[PDB]
Structures are given as C-alpha cells and as structure tokens.
Amino acid sequence: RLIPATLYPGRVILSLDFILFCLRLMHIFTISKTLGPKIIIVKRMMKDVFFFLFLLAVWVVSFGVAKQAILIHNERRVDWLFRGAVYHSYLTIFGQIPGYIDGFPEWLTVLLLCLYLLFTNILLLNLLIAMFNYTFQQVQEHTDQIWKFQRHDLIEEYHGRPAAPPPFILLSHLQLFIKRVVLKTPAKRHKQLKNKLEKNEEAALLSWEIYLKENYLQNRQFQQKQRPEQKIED
Amino acid sequence: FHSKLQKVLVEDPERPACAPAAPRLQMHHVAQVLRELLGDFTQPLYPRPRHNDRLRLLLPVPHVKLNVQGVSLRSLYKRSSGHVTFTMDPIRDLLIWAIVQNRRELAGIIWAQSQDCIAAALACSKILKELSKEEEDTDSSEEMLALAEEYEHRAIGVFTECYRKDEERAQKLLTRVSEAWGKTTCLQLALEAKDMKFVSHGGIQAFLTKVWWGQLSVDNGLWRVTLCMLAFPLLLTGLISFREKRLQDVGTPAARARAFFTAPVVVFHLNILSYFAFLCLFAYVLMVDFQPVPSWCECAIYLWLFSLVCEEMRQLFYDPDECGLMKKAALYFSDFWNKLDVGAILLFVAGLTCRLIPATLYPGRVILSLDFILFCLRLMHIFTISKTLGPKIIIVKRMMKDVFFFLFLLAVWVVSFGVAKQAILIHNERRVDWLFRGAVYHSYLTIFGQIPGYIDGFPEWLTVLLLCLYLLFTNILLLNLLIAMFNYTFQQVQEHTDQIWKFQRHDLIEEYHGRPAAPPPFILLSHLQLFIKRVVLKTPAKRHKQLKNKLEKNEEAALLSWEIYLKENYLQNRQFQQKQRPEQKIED
Amino acid sequence: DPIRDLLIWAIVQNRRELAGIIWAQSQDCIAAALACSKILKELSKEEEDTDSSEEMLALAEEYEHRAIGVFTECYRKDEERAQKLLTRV
C-alpha cells in the first residue's frame, strides 16, 4: 500500500484480510446459547472443511475438464482462456449455465450432465447431511459441556479489564505506565475471581458444608442399598 | 467332517490313487481335508512326504529300505507305524478334533490348555466358519457360526490382555509365524476367516498404522509430510519427526532419505501424484495436441500404459499357486474394480484405433472423453484411504447399485415432465439433431436453473400449475425422503462399515509394502530388474518381503510362556465376570 | 490440614478404598475432592502402566461425581451462600 508501484497487488492481497478478520470475529462470536454449542460442531468440522473442500473441488474439476472437451470452444484471451475453460464450470453448478453455448452431441450433454449431477447433488449432499447429523447426535452432550466449559474463558478476559471503549483504551494503556513511573513493584490490585474470607465467617460456612456433606453421604449410602443389584447380593 | 473324510477315502481309493490300499483312515487323510478347510497355506499339521505318507498301509509295503510312500524312520510295520511321539502340538490335535465335531463344551476345556493361543483360536474360527457355509443342516450351521464368533471373542480377549501389557511385544506376538498351525501368522490367518471384529480392535490398527508410515512416526501431519515430499532439501531440515532422527542415527542423508522413501506412505502419495499428473497430461493432448499423428507428447501415453499394465503381471507372479494359472485369475475376475480397470484398458484400445485412423477423429473426440471419468472412478477407488473418507465411502459402496436405481427413477420422472412441457405450448425450433435439443435437452436445464422464461411463457395458469405440481413431487418427495433413506441406512450399518473399512485397510498396505519405492516413471527399470535377475537365476527364491517374521527359538519360548500366563489371567477375569453377572446369581 | 495430609498420601498411591474413608472426615470438602481429581488426572497421563492409568482416571471421575453431589446438596439449600463457598479461597 505504501509503495505506489504495486497498488494493484495491494488491491488483491488486502481483500483476503477482510475475511481473515471475519474468521476472528466469528471466533469471538461463540457466545449465544443457541449459537456456541452448535459452533462447537464447526469446531469439530474445521479440518473436515478442508477435507470436503479437497473432495468437492477436485470432483468439480473432474467435470470442468470433461465439459469443454467434446464441444469446440474458441473463446480465449490471456488469463481469460482459463476463465472460459474452468471458471465457467463452477458457475454451471450453482446456476450460471450459458445454455446457448453449452448446447450434435446433445444426447451426451444430457447424459453427462445427469450423471455428474446425480453423483454430486445426491451422494455428496444428502450423505454429507447424514454424516453431519450423526456426528451432531454422537457428541452433542460433549459439545454442550465443552461450550459450558469455555464460557468461563471469555468471562475471565472480559471481567479483569477496564470498561473503557477500544477507542479510549489507549488512555488506559498509558495509565499503567504513568503509574509505574512512581511505583516500582507489581502490587497495584488483584481484580480476579478470588475472594478472601474473614475467619469468623469461614468457620460458619465450613461447619455448614460439613453438615451437608454428611447429609449427602447418608443419601448416597441409602441409594446404594436401594439399588436392586445390592439386594440380590444381600 | 466325517462325511468329508469318508469321501476323501473314496476320491483316493484303494486301487487307483492309494495304489496298495486305502480302506483305513490315517492321519494323512485328515491332514489333507484340514488343508481344504483352511486356505492355500503350507503343508498341513501332519507329515505329507515319503517319511509319513499315511495313505497306503494295508498291503505288505516294504520296510525302512523302501522309504517311498511307506515307512522310513519308524520302527516296525505291524499294520501301523509306531510312536510318532507327540507331533509337537498334542493339545492342538485334540482342539481340532473337538472343533470339527462341533462339541462346544468339550472344545472350550481343551483350548484352556493350549500353547499357541491366539493362533489356535483364529484357526478354529476359520475352520468353523468354513464348515458352516457347507453344512446343509441349518441348525448345525447356525450353531457352528455362533461358536466361531464365540472363539473370535475368545481370541480378542486374550489379545487385548496381551496388548495392554507391553504392546511392543504384543505386535511381535501378532506377527510371529506358528510352526504348530501350518507355518502361518495370526494376522494373515485372520484375513481369510474374514473376522470382522478381531481386525478392528485397537492394537491391530495400531500395528497397521505402524507398518504403514514405515519408519517415520505416527504423530506429524499429513498436510506437513507432503511439503517435504516435494521439497527434497526440506526433508533434511528439522521439520519431520523421524525415528532415525530420534535415535540420532543420521550418519548418511542418503540413508535418511532411503528410509523415508521406502516408507509405504510416500510411495502411495508418489503413485497418487503420478496418476493425478498423467490425467492432466492426457487432458493436454486433447485440447491443443489434437493431431492424427503420434506427436512429441504422445509416446509417453503408450509407455505409461505399458508400465501400468505390468503391475498386473507383477501381482500375478507375486504369490500364486505353482500349478494354478487360471485359478488365480478368478480372484481378479471377481474383483469388479479390477474388471473396471481392464475395461478402461479395453476402452483405451477401442479409442486408440479411432485416434490412429485419420477418418474418425470426431468419433475419437467423443469416445475418449468418457475415459477421463472412467479413470476418475478408478482414482476414487484408490482414494479409500482417509479416516474421515473411507468409512463413509463404504456408504457409496453400499449405494453403488442404488445409484443406478435412483438414476432410473429420477431420469424417467424427468422425462415425464419433459414430454409434458413441450406439448401444450407451440414450439417451432427444430434442426437435425437440434429438435431433440429444443424438445428434451431444455427440460433438464429448467430443473437446475436454465429456464428460458420468455419462451416458456394463454395457458399461463396451467404452466404455473404443472410447474408447481412436478416440482412438489420432485424437490420434496425425491429429495427429502431420499435424505431420510440415506440417513437411516447410514445409521443402520455404520458400525458394519467402520469395521469393513478397518478390514480393507490391510489390503492397501499389503500391495503398497511389498513393492519397490521407485516412482511409476522409473518402475519400468524395476520391471526389467527382475528379468535380468532371472537371466542368471532359475528358481523363484529371490526374497520374501511379506509381513511374515520368523522367530528364534529362545525368544519364541519367552513369548509363548508370557502368552500362556496372560491367557490364564484373562480366563480368571472372564470366570469372575460370569459369576458377577446377575442372571448367574439368580440361578445360584 | 491433618485429614488432607492423609487424603493426599492415600490418593497418590491409588488406594481407592482407603481414600474414600479418609475423605469422609475431610474439612474443606469440595476443594479436597477437586484437588484429588486434578492430581489423579495428572498422574494418569504420566503413568506408563495402562491398567494403573485407567484405574486412576476412573477414580478421578469418581471423585468428580463425589464433588458434584456435595456441591448440588449445598446449592439446593441457600444457593446465595453456595456461590460464596464456591468462590472462597
């Protein structure tokens, strides 16, 4: 961007950053109760994204090479023969089909288009649905507990931090340095979830906790006897 | 088994085959029938040759001086042989005799005192499974199959107990040969018994994924090994995790790369990349190099076809029977993927005849395009490798015939709409072999998006009505119910498919291990390396590069004692669980 | 922490039956159960013997459930003090 002789490469190398930062935005957006535990599913599928990309894109090339073979295409320019040969194959999958150019071998054009679409839109779509759904069911409890788990990681970083907006956070960045201009040791404050308790109240909570432990132990001992396998042994 | 034994005695009767006589049963006959029940493995448990050829002792055959189809080393000929002391597997002899009679309660007691434990259990499973498929009585066949699966679980338990403690010696025990069971190995013996559950258990696939990835590691990534695949200098860098690097045994970069290349994984990737690039090479000679003459970039295809087809004769000469040339090709014929490979070869033969003839270039431009996808099917056949790919490509293996089924369903249903679409509207676009276009080819395009609305649309209400009705029938019923019948079948046999993929994992490993690490471009050199060798040599005794490890006796004894100890440990645990089961305590 | 001293010594030796008896007389209950779970989980990942590692992991999960039960019994009655007990050092 600073070099004036490479603006065009700077117009194409900084566009990917817009989605690379969108990935980071999605990383922060593991928050909602109906969002996070099912974004753990895409966390499970992060490598399978590359896997299915390598599968489906190669299978798409398998049709793109075959599409332009029999028909006599003549549209070619520097870095646009590539367009007319390959770029027009992925568009014919999601709808941009130049039929007046794509269609003697009309029977074979029908046959191959039906066969490749049968292989893709059936097998790689609905079996993909099945292998998504079964994996979703398999570790749904695991993912729920995992999201419950990482809930605290966001809380820890968002609690021990000043409430200043990011535009003003540069002020708080220098607030800790002007403080250390006078101070010399790291003893400013402990703003963590670590609460020290007075002894006269700690004793009161601990006695209550012991009482409830014994209550729980009696209940567990009762359930162990109530279990029918124990009575068979009896 | 008694019927089979009374039938072998007549197939080799007294006069013509066991020439002196054979109305008496003797151990050679039962060895012969056990060989039939087992696979094509080595000489059976009892002595075949002239020393103890037990076929022809009822007539006064000569004594020790004979040593041909008679008694040679044994003491006396008293209408018997003598004391063949214990034939080195006395417990296994009772185990086989009890197994062939389907005495379930009796065989379990005898197997407890066995020596070569896992091998005996697997061999019994194979014999039972083979006898069940031939038993005419359904009750006997079902009981035999159930006992075979019981002995499967019995073997799996012992191997699990052995693998938990010192898995490194567990794999050694796995790959060890067994003199007491026909000079075979436990792993190989599992393949023929077909053994869904044993081969899918833990350490089995661990040893598979250890022999695969030959010497490097099991930890570093597939996406990271491919970088040093292409970048030769990057291999010597501190990026890959070797075992030679772990042991700092790198005294020669040539040897460090030699082990890397002899690892089966890079051979697989190198073959895959050659097959991927020669497809691009074939695509090169159809867009720009459409010439009626063999050009500069054309003889490479003929040489490549010559190189690839030689792998078939290499496989034929790999491990055949020394008498059956046609009986080995039956396996290749039954292999429908091999049938597709040879069909793709035949289609190339049919297309080359049109390519060489200058008067049929246009038919050669349309008959060789299908080969590009026919070879893509073969590429997909080889791409049953990844852990998230193979066990769910077993689903499309299940659905291979249903692909044709749903094609015949949906295409006919598409024609049902294509015929009706052009009926009411007055279409007038027609040319030779383009009236077909304008009538039928424009119907499938209107399904996936190419709808010429300005031509397709008085009967606008009926055009709306029929388009809504047909699309309701297709995109709802044949789509989401298809989803349901895919998902339910995926759930139904998911475990079956997982174990099946675990099963076929070894088939790739066997073909990719016993093969030189040369790239396919250089494999023509190794093709003639075995012929220049046979110019000097005369007998097939070059080497045995199989997963069959012979063991020294002083170490075999050490493993077998440990295996017996662990068998007894496992038996005590199983006996304890049987008592712990509540149904047993109710009986108590 | 005399009871906690026996609890740690019994936990590190994988004496499942012995540690449960000692934990019943413990004072800082949930903290002790969680600490025992962490020690067992850390020792399992380093134990070379697979049987010992599996038993240690199973005991760690057992002590997990033991802590969860006590905390549930504490949270049912006066959840406001239950969180105070949770966040106490």
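Chain A is numbered as in Swiss-Prot, which gives 886-988, 1020-1150 for the residues shown.
According to its header, this structure was worked out by electron microscopy, 3.2 Å.
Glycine too: its Cβ is placed from the backbone N, Cα and C atoms.
Under the DSSP three-state reduction, A:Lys918 (mutagenesis position) is assigned to coil, being neither helix nor strand. Under 8 Å, Cβ to Cβ, and six or more positions away along its own chain, A:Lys918 (mutagenesis position) finds no residue. The note that Swiss-Prot attaches to the published mutagenesis A:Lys918 to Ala is: Decreases in sensitivity to PIP2.
Sequence-distant contacts of A:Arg961 (mutagenesis position), defined by Cβ-Cβ distance under 8 angstroms and a gap of at least six in the same chain, are A:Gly969. A:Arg961 to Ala appears in Swiss-Prot as a mutagenesis experiment; the accompanying note says: Mildly decreases channel activity.
For the mutagenesis result A:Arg962 to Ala, the note given in Swiss-Prot is Abolishes channel activity. A:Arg962 (mutagenesis position) falls outside any helix or strand according to DSSP and counts as coil. Around the Cβ of A:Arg962 (mutagenesis position), the number of neighbouring Cβ atoms within 10 Å comes to 9.
A:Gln981 (mutagenesis position) falls within neither a helix nor a strand when secondary structure is assigned with DSSP, and so counts as coil. Quoting Swiss-Prot on the mutagenesis of A:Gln981 to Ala, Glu or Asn: Increases the permeability of Ca(2+) over Na(+).
Other Cβ atoms within 10 Å of the Cβ of A:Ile982 (mutagenesis position) number 18 in total over all chains. Here Swiss-Prot notes a mutagenesis experiment, A:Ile982 to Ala, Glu or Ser, with the remark: Alters the reversal potential. Increases the permeability of Ca(2+) over Na(+).
As a published mutagenesis entry, A:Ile982 to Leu or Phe appears in Swiss-Prot alongside the note: No change in the reversal potential. No change in the ion selectivity to Ca(2+) over Na(+).
Listed in sequence order, there are no same-chain residues at least 6 apart in sequence whose CB falls under 8 Å from the CB of A:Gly984 (mutagenesis position). Recorded in Swiss-Prot as a mutagenesis result, A:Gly984 to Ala carries the remark: No change in the reversal potential. No change in the ion selectivity to Ca(2+) over Na(+).
Where Swiss-Prot documents A:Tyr985 to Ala as a mutagenesis experiment, the accompanying text is: No change in the reversal potential. No change in the ion selectivity to Ca(2+) over Na(+). Using a 10 Å radius centred on the Cβ of A:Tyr985 (mutagenesis position) and all shown protein chains, the other Cβ atoms total 8.
Secondary structure at A:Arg1077 (mutagenesis position), taken from DSSP and collapsed to helix, strand or coil, is coil. Sequence-distant neighbours of A:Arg1077 (mutagenesis position) (same chain, 6+ apart, CB under 8 A from its CB) do not exist here. One mutagenesis experiment named in Swiss-Prot is A:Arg1077 to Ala, and its note says Decreases in sensitivity to PIP2.
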Problem set entry | Chain B neighbours, restricted to the mutagenesis positions A:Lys918, A:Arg961, A:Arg962, A:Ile982, A:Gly984, A:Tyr985, by C-beta under 8 angstroms | A:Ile982, A:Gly984
Exercise. So for A:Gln981 (mutagenesis position), how many other CB atoms are inside 10 Å of its CB?
Worked result: 12
For this session: Take the C-alpha atoms of A:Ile982 (mutagenesis position) and A:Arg962 (mutagenesis position) and report the distance between them in angstrom, rounded.
Result: 21
For this session: Calculate the distance in Å between the alpha carbons (Cα) of A:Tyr985 (mutagenesis position) and A:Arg962 (mutagenesis position), and round it to a whole number.
Result: 21
